Number of protein chains: 2
Amino acid sequence: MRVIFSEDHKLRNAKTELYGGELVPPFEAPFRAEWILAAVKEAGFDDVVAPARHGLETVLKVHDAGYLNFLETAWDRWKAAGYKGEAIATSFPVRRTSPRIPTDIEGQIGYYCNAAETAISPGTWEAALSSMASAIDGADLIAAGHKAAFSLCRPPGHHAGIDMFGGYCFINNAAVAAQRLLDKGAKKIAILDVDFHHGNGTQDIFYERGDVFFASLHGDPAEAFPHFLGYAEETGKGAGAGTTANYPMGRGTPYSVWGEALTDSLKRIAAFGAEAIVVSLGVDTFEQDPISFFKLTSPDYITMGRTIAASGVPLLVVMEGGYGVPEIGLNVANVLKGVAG
Amino acid sequence: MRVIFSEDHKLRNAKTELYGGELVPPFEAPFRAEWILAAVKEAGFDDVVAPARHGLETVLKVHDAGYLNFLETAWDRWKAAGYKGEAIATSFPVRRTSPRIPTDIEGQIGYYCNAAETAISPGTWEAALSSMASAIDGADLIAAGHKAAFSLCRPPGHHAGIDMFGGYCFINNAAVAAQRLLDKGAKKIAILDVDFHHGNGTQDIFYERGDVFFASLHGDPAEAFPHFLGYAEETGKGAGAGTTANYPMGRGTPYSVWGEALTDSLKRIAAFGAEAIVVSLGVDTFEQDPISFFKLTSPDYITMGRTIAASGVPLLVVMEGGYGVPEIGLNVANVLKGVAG
Ligand SMILES: NCCCCCC(=O)NO
Ligand SMILES: NCCCCCC(=O)NO
Ligand SMILES: [K+]
Ligand SMILES: [K+]
Ligand code: NA
Ligand code: NA
Ligand SMILES: [Zn+2]
Ligand SMILES: [Zn+2]
Ligand SMILES: [Zn+2]
Ligand SMILES: [Zn+2]
């Protein structure tokens with residue numbers, strides 16, 4: 001299977017992340033892509049190609065235009081305003097606020113942000129576009145008839161909602177890929193989000209859409225980021241009724257339990273009639289992940305990939321989270337081995 | 001006139017504030033109260049007394065109980081969770097989120113926060129209670145028949161809404177004072193917020209209440225904190241229809257313009273029939289204020305106090321913002337001179 005990867009991920013190399021009340025070096029740093037790429041090559045996945053560049057045609061169908069315009073100039077405006085650190089939102093449009101959009105950079109960065117633990121830095125927009133492009137080229141391979149491909153996206157995407165960035169994410173790569181598959185002729189697509197964290201951005205994008213089914217397995221939002229979406233009761237609205245399936249799970253969850261949710265999610269995807277599945281793959285479900293509380297082991301990732309591929313429909317695997325140790329690479333490679341075996 | 005002031009304000013002495021993507025020493029620092037107290041004494045206002053302590057009876061009528069419980073234990077829980085910095089929210093319940101309240105400290109601090117530029121630090125709750133007490137004792141003087149009093153509140157209050165802290169504020173002192181006056185027998189009370197920033201917390205508390213009229217003069221939210229409330233179109237809802245009057249103003253506004261809005265706000269208050277006015281006094285409208293863009297001069301504060309007192313109704317002056325330079329003291333004292341002259 002082909003691996004799509006852009007060296008332009010390195011353009012996002014932020015200096016800071018607000019974590020535990022301190023500004024620390026970010027968990028979502030360029031070494032992650034290095035570790036993952038090396039491991040997938042070691043596992044025999046050496047058909048690695050750069051994505052073609054893409055404009056905004058596909059992404060404008062999943063993200064708000066004002067939001068994308070904001071991201072394109074946010075750094076420049078922040079710097080022009082004279083601030084000394086990276087661009088970090090402080091005020092947010094929370095309960096019982098005006099719906100109006102501010103005009104200045106401080107107001108707008110809050111308007112367009114869901115979490116202050118993500119700084120915008122120089123090169124962020126360009127990096128996000130490259131990561132989007134990897135997702136689009138992966139989707140194009142599936143649309144053209146391949147049964148599997150891996151888009152090594154960085155920065156990740158699944159916390160970026162219609163008009164918000166946060167959780168280390170700016171453009172929702174998986175959502176763009178699903179949209180691309182629809183644009184290339186599919187009528188029904190599923191996104192299966194196996195990252196430890198709820199894909200609240202993805203959920204937001206497709207919540208009222210019946211052409212995409214979204215399933216997520218994740219740490220319970222009562223005790224895990226993103227905190228404000230991901231409950232089991234959220235099943236969709238309007239035309240999207242019945243097309244969100246959330247599987248929140250608790251501390252210490254091992255594969256024997258997590259895999260039962262996976263089985264159920266795949267039943268619901270099959271009942272929906274997905275023509276392909278975009279897998280939002282985070283390996284922060286690993287037992288040594290520094291910010292997460294599930295207990296998957298490295299061999300479990302092989303099982304996971306095999307189970308998802310036994311759906312019998314084409315898969316695009318899109319990289320999300322997984323932190324701290326180079327075994328993030330082994331874990332990703334193991335999912336691919338399960339898909340390919 | 002009596003000045004009510006608690007030395008327990010110093011229990012809030014946070015080390016960090018998120019400003020311009022950096023963690024810097026907070027603007028809202030204990031030395032502010034020292035500067036103000038010294039200046040008011042120098043101006044002849046030396047009848048300074050500590051407040052009696054108060055429990056939660058009055059404050060529970062303006063703030064949510066869950067919110068107050070959260071503030072009680074927030075520091076302890078943050079520290080117990082192992083975080084190394086002060087307690088700063090990251091994830092917020094923004095557009096299209098679940099209304100559910102998380103259970104852990106990370107989730108709850110975001111649920112109960114409107115702005116990440118305010119850290120909770122040890123002593124914050126205790127300090128906030130002392131500041132509330134100064135407002136209550138001031139209100140009790142007005143209720144008993146005095147025509148003016150000054151509550152030297154710190155921390156300030158007007159950004160604290162029904163169930164959220166932010167903007168250096170935790171308990172809405174002015175709202176508690178207004179409630180106290182109602183509880184002591186008033187039927188109609190006004191709050192007049194002359195701090196540079198919109199009193200979004202105060203607005204939130206009284207937006208659907210017809211017993212309190214809220215008027216605020218402030219930097220336009222399109223280009224000023226708090227960014228997401230304070231537009232002129234916001235006039236109230238339900239039982240509070242017609243009882244909010246916002247006067248947003250732009251960069252460089254001097255007294256010749258600001259005073260026209262003051263005149264109009266007082267006309268509105270008189271038509272409402274306020275039995276007393278709680279003045280949320282910030283002196284961050286000063287031409288040297290480091291975080292604000294109005295151009296009031298020190299003499300203008302005398303004019304301001306005299307104009308507000310010419311309403312002919314009792315005043316409780318409640319301290320809010322004003323930063324950076326020891327002249328914040330002169331400016332506050334000048335308002336009191338205008339009231340007393
Ligand atoms: N900064 C707090 C954690 C943000 C979520 C990161 C992630 O891995 N999402 O999938
Ligand atoms: N940290 C951003 C500014 C918060 C405004 C504080 C204030 O003076 N409110 O009245
Ligand atoms: K997930
Ligand atoms: K104001
Ligand atoms: Na949907
Ligand atoms: Na009202
Ligand atoms: Zn193929
Ligand atoms: Zn994750
Ligand atoms: Zn008196
Ligand atoms: Zn202010």
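If you check the header, you will see the structure was determined by X-ray crystallography, 1.2 Å.
The backbone N, Cα and C atoms fix where each Cβ goes, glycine too.
Copied over from Swiss-Prot, here are the features:
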ACT_SITE  A:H159  active site, proton donor/acceptor
BINDING   A:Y19, A:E106, A:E117, A:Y323  substrate binding site
BINDING   A:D195, A:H197, A:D284  Zn(2+) binding site
MUTAGEN   A:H158 to A  Reduces enzyme activity by 97%
MUTAGEN   A:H159 to A  Abolishes enzyme activity
MUTAGEN   A:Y323 to F  Reduces enzyme activity by 99%
*Rank the binding-site residues A:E106, A:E117, A:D195, A:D284 by the number of other Cβ atoms within 10 Å of each Cβ and report the first-ranked residue.*
A:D195
*Check each of the recorded positions A:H158, A:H159, A:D195, A:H197, A:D284, A:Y323 and report back the ones whose Cβ is under 8 Å from some Cβ of chain B.*
none
*What's the CA-CA gap between A:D284 (Zn(2+) binding site) and A:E117 (substrate binding site) in angstrom, rounded?*
17
*Name, in the order they occur in the sequence, the residues of the same chain whose CB lies under 8 A from the CB of A:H158 (mutagenesis position) and which sit 6 or more residues away.*
A:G167, A:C169, A:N172, A:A174, A:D193, A:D195, A:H197, A:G199, A:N200, A:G201, A:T202, A:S280, A:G282, A:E320
*List, in sequence order, the same-chain residues at least six positions removed whose CB sits under 8 Å from that of A:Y323 (mutagenesis position)?*
A:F27, A:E28, A:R32, A:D284, A:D289, A:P290, A:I291, A:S292
*Inside 8 A of the center formed by the CB atoms of A:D195, A:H197, A:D284, which other residues of the chain have their CB, for the recorded Zn(2+) site?*
A:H158, A:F196, A:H218, A:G219, A:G282, A:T285, A:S292, A:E320, A:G321, A:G322
*State, in Å as a whole number, the widest CA to CA span among the substrate-binding residues A:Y19, A:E106, A:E117, A:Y323 given in the record.*
30
_Neighbourhood of ligand 1 - recorded positions from A:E106, A:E117, A:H197, A:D284, A:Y323 with Cβ under 6 Å_ = A:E117, A:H197, A:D284
_Taking ligand 6 as the reference and 6 angstroms as the Cβ limit (strictly under), which binding-site residues among A:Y19, A:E106, A:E117, A:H197 are close?_
none
*Check A:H197 (Zn(2+) binding site) against DSSP and tell me helix, strand or coil, would you?*
coil
*Please go through the recorded positions A:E106, A:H159, A:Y323 one by one and keep those whose C-beta falls under 6 A from any atom of ligand 8; give the result in sequence order.*
none
*asked:* To see if you understand the setup: which same-chain residues, six or more apart in sequence, place their Cβ under 8 Å from that of A:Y19 (substrate binding site)?
replied: A:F27, A:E117
*Compute the C-alpha separation of A:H159 (mutagenesis position) from A:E106 (substrate binding site), stating it in Å without decimals.*
21
